[PDB]
Each structure stands twice: as structure tokens, then as C-alpha cells.
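Engineer: One structure is given below, represented as C-alpha cells, and several questions about it will come after.
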Amino acid sequence: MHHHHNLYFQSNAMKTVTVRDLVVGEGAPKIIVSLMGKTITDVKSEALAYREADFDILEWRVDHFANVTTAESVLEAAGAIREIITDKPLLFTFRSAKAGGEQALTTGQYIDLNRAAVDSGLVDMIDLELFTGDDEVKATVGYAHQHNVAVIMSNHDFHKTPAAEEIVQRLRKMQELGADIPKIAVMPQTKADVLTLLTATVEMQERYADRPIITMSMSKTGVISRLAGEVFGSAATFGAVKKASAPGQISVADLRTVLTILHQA
Amino acid sequence: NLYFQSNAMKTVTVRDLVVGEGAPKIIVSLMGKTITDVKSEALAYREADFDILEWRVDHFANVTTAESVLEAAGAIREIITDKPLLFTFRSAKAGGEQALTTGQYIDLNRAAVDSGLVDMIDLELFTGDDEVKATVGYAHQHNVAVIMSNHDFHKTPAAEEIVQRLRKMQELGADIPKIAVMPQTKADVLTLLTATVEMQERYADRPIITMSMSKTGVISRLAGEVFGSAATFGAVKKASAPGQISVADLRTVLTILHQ
Ligand SMILES: *[C@H]1C=C(C(=O)O)C[C@@H](O)[C@@H]1O
Ligand SMILES: *[C@H]1C=C(C(=O)O)C[C@@H](O)[C@@H]1O
Ligand code: NI
């Protein structure tokens, strides 16, 4: 029902997504960092400071923003970020409280928030949570694609790590719903749980993926999952600039140092 | 020579170094054909940032001449005076450069033990239970620690088989069980890590060393602190086995992961 009177590319065959000249799914894993300001002032200060860091993609964690339900405030903040970080893809992510975030919204507010984000032309990608429901997600994925906005579809488990087979199925379901980059984060209770997440990454990437995926086992115990993306198949990884946006992230500089070492011939 | 061991703390202590605690320890291999090659390598290694020095005796040309081996070991100990020295004759079947009869091999190791010049010896599990068990006891009677090793250069066995081999090594009295396997797929690397974790949590009363070889398995050489391998091999100049990275890069990752 959306009619028309940013531009990213995607190669199913090469299993890549290209957003502003960044080729996700090729070479060393790409570094994403989260900006988490409460007010417009905080968001601007963070954007200015982050410009010094070496990252590939900038994720705006909109759930940390106080005026998230004031449309004009959201847009001023996005614009401000876009004006400072002009050469990197900008990912818009409202993470719900049960998925690790800081606030909660109704399904209606959440869909409306992402649509406004997509309509703005200020962001290159949006994050859509799988638990939002198949119908709503499928429609919003289509809406994003109609405006040349890429989608990272995400799923989280903060209590435990599901069986490898179940992790693989959720990644496939996200792909089937049209996600450009399926993403999954799970919490290990044991060291074996970390290996279960990596097993699933390898299985999905090798047998079903026709696009990049992002995976992680959270907490210090799972840090290897944020470093070994190149060999096991995770196309991107999160680093902390000054504060982690999820448990287990290491500093952006140390992160780049490790990824480079592992990329070396 | 006087090394300590604590089954309670699952540690092995050689010349002030505590294997089994903190970040994994870095071992490097010294490979020289003649005694002068050994002195050259030892002089060049003297600088490097490693914790244990492994002399790969299978690279030594005069391995069957008792006096040459003693002179080579003494030369190494004259130059590298503070770090534990590990005596390893790695057989051709297990990636070594030469082959010896069982008798020559056992005698070579007893002589090394007798010299007081080495702090540890490597014994290959598949040498024979009886010969291995006797040589472990012999080493222990002279305050020499034993790394017991097994290698599989063509494939990675099931995790459970990896676990049983590490348990057998423990059963035979190895101070540090060691296993190295070759990945043919990505899953194989994870299989080696699974085995390390399972052994560590459920059976180990001492430190273990594990590795998935080749560039594909390099992550196994870097994540020992979390998964449970107590030491890892790095290359000063040339790799003593496939997958090893430079000592500088190795130390860099180990530090980043410890903090
Ligand atoms: C997704 C996952 C995160 C992580 O586990 O590092 C960080 C979070 O901000 C992203 O939305
Ligand atoms: C044991 C294992 C090695 C490795 O895989 O790095 C190197 C070799 O010299 C050791 O004896
Ligand atoms: Ni439109």
C-alpha cells in the first residue's frame, strides 16, 4: 500500500551487502560501534568523539534516547549524527528492554519509529527484531527495501544459548523474511555454549546463507566469538569506544588489532 | 633441577614459571643442525619474548653421538640461563625430521634426563605404554618434568577420542598432556576446542596443551585462557609446526584476552 510516484547493493552469489562503499561479507569482519546518548547534546558529543575511532559502521542505539517518542527529536538527532559522521554507514537500532535495551515500546510505536527512520533518508540501515512478529517484520522489511534501506534482523537470548540447530533455524527464518544481514546474540552459561554458537555460525554460513550474517556469544566467556568471525563466518563484530553496548565487547582499538592479526596471510 | 607440581591447583612449576595459571605460556622451538647453528639460534632467541624454550633435537645432525648432544644442550643452557629448557626429539611420523628406533629414543631421553641440563622432556604417547611409563618415572626421579605428546597430522578425531588420549597421558604420569591435530574443516577446529573444554572441566588434575594446526586452526593457539590450553607455540623466525604466528603477535593477543 506504499506507492512512489541511499542505495546499497547486495550480491546473493557473493554473499555480500554493500552499504556506502563498505563491503560487508568480504575480507576481515567489519567493526560496528554503538552511540548511546540520552539527549541531543549527548548524541552530538558522542558523534564528535567517535569520529576519532577506527570503526566501519555506526549504530545509533535509539533505545537510550530519552525523547524517542518525539518524532522531531528523533529526526534532529539522526540529522546531527549524519552531519558529523558523513562517510560511514549509519544503522538505526531501537533495542527493546527484553532484548538488552533500555526502554520498551508498543508494537505500533516501534513499527512507526522505524518507518519514520526509513522515510527520513538519514540512515542507511535499520535493525528489526525477529520477535516483532512475522507479518509486521515482513512488511517493514519490504518498506525499508522500497526506500533503499538495508535491514539487519536481530534475535537475542540473554539467559541461555539454544541448541545449534535452533540457532541455525532462526538465522534461516530471518533470511527467509528478507533480512539483508541476519544477526543473533546469545548468552553462554558454560564454555561449551560458546562453541555451540560458533558451530551454528559455521553451519548456517556454509549450508544456507546467501548473505552475510552476524553472530556472537556474549560475556567475557564468549569473547572469542567476537574475534574469530573471519574463520567461522560472522561478517561484523561490535567494539566498545568508551562503554560497552553489550557484555563482552572489547575496545575498538584492541578489536581491530586482533582482527588484523587474524586476517594476515 | 627442582620443579614443583600441585594436583590441587592443577599447576606445574618449572624454574619459577607457573604453567597452569594466568595467561597461557609461550613456547618457541630452537632448530639447528650443528652445534654452532644451535649457538646462533640461541643467541638470536635470547632477545625474544617467550616463556619456554623447546630444543627440537630431531633437527640436530649428530643426534646419535652422546657427546655432541651434551655439548649442544650445554651451549643452549650457557646462553639461555633463566628460562625452562624442554628437550624434544619429535619423530618423523609425528612431524619430525628424523627417525630413531625405540631403543635409541628411550636412551636419548634418559641421557638428557641424566645431564641435568634440561628441565623437561617430551615423550610421545605412542612409543609404548611400558617404555613411556618407565621413562616418566625415571624423569621424575631426577626432577625432570614430562610433556607427553600425541599428534595427528591428517585429521581431527572425534572429541571423545581426543579426551581419552589426554586422559591416558595423565594416567601414564605426564606432567602436561599435549595434543595436536589437523583440521580438514572449520567444524574440526571447534571439535578440538570442545575436547579441551571437556578434558579440563571433567578429567584434568594438571595442565594440558592443545592445538588445531594450520592457518584454519590458529584461534586454538590464541584462546587457551578461556578454553583451557596452558601453553601455546609461537615462531621467532620459522614455524616449528603449521599455524604458528610470530611471538610478538601471539603475546599481543594473549595480553588483550587476559585483560
Ligand atoms: C547488537 C549486538 C550487540 C552485541 O552483542 O555486541 C550490541 C548491540 O548494541 C547491537 O544492537
Ligand atoms: C609441539 C607442537 C607444536 C605445534 O603444534 O606448534 C610444535 C612442536 O615443535 C612441539 O613439539
Ligand atoms: Ni516512501
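Numbers here mean position along the shown chain, with the first residue as 1.
This entry, so its header tells us, was determined using X-ray crystallography, 2.0 Å.
Every residue gets a Cβ built from N, Cα and C, even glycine.
Features from Swiss-Prot:
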BINDING   A:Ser34, A:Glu59, A:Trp60, A:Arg61, A:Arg95, A:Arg226, A:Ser245, A:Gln249  3-dehydroquinate binding site
ACT_SITE  A:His156  active site, proton donor/acceptor
MUTAGEN   A:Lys183 to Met (Swiss-Prot position 170)  Abolishes enzyme activity and 1.5-fold reduction of the affinity for 3-dehydroquinate
ACT_SITE  A:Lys183  active site, schiff-base intermediate with substrate
MUTAGEN   A:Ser245 to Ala (Swiss-Prot position 232)  Reduces enzyme activity 50-fold
MUTAGEN   A:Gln249 to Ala (Swiss-Prot position 236)  Nearly abolishes enzyme activity
Engineer: Hey, of A:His156, A:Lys183, A:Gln249, which of those recorded positions are within 10 Å of A:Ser34 (3-dehydroquinate binding site), Cα to Cα?
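Structural biologist: Final answer: none.
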Engineer: Could you list, ordered by sequence, which of these recorded positions: A:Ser34, A:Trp60, A:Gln249, have a Cβ under 6 Å from ligand 1?
Structural biologist: A:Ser34, A:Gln249
Engineer: Which recorded positions from the set A:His156, A:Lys183, A:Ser245, A:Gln249 come within 10 angstroms of A:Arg61 (3-dehydroquinate binding site), judged by C-alpha positions?
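Structural biologist: For A:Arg61 (3-dehydroquinate binding site), the recorded positions whose Cα atoms are within 10 Å come to A:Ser245.
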Engineer: Using A:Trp60 (3-dehydroquinate binding site) as the reference point, find which of the mutagenesis positions A:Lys183, A:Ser245, A:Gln249 has the shortest Cα-to-Cα distance to it.
Structural biologist: A:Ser245
Engineer: Taking the residues A:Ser34, A:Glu59, A:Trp60, A:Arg61, A:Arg95, A:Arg226, A:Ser245, A:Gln249, which the record names as binding 3-dehydroquinate, find the longest CA to CA distance and state it in Å to the nearest whole number.
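Structural biologist: Of all Cα pairs among the recorded 3-dehydroquinate binders, the widest measures 20 Å.
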Engineer: Given the recorded positions A:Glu59, A:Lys183, A:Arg226, A:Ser245, A:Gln249, which lie within 10 A of A:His156 (active site, proton donor/acceptor) by CA-CA distance?
Structural biologist: A:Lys183
Engineer: So, in DSSP terms, is A:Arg226 (3-dehydroquinate binding site) helix, strand, or coil?
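Structural biologist: Assignment for A:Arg226 (3-dehydroquinate binding site) reads helix.
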Engineer: Across the 11-residue unmodelled segment, how far is the Cα of A:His5 from the Cα of A:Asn6, in Å?
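Structural biologist: Each end of the gap has a Cα atom, and these are 17 Å apart.
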Engineer: Compared by Cα position, which of the mutagenesis positions A:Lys183, A:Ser245, A:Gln249 is the closest one to A:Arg226 (3-dehydroquinate binding site)?
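Structural biologist: With Cα distances computed to A:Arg226 (3-dehydroquinate binding site), the winner among A:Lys183, A:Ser245, A:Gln249 is A:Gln249.
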Engineer: Using the alpha carbons only, what distance in Å do you get between A:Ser245 (mutagenesis position) and A:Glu59 (3-dehydroquinate binding site) once rounded?
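Structural biologist: Distance between the two Cα atoms comes out at 10 Å.
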Engineer: DSSP three-state call for A:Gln249 (mutagenesis position): helix, strand or coil?
Structural biologist: coil
Engineer: Provide, as an integer number of angstrom, the distance between the C-alpha atoms of A:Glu59 (3-dehydroquinate binding site) and A:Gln249 (mutagenesis position).
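Structural biologist: With distance taken Cα to Cα, A:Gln249 (mutagenesis position) is 14 Å from A:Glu59 (3-dehydroquinate binding site).
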Engineer: Can you tell me how far the Cα of A:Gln249 (mutagenesis position) sits from the Cα of A:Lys183 (mutagenesis position), in Å?
Structural biologist: 16
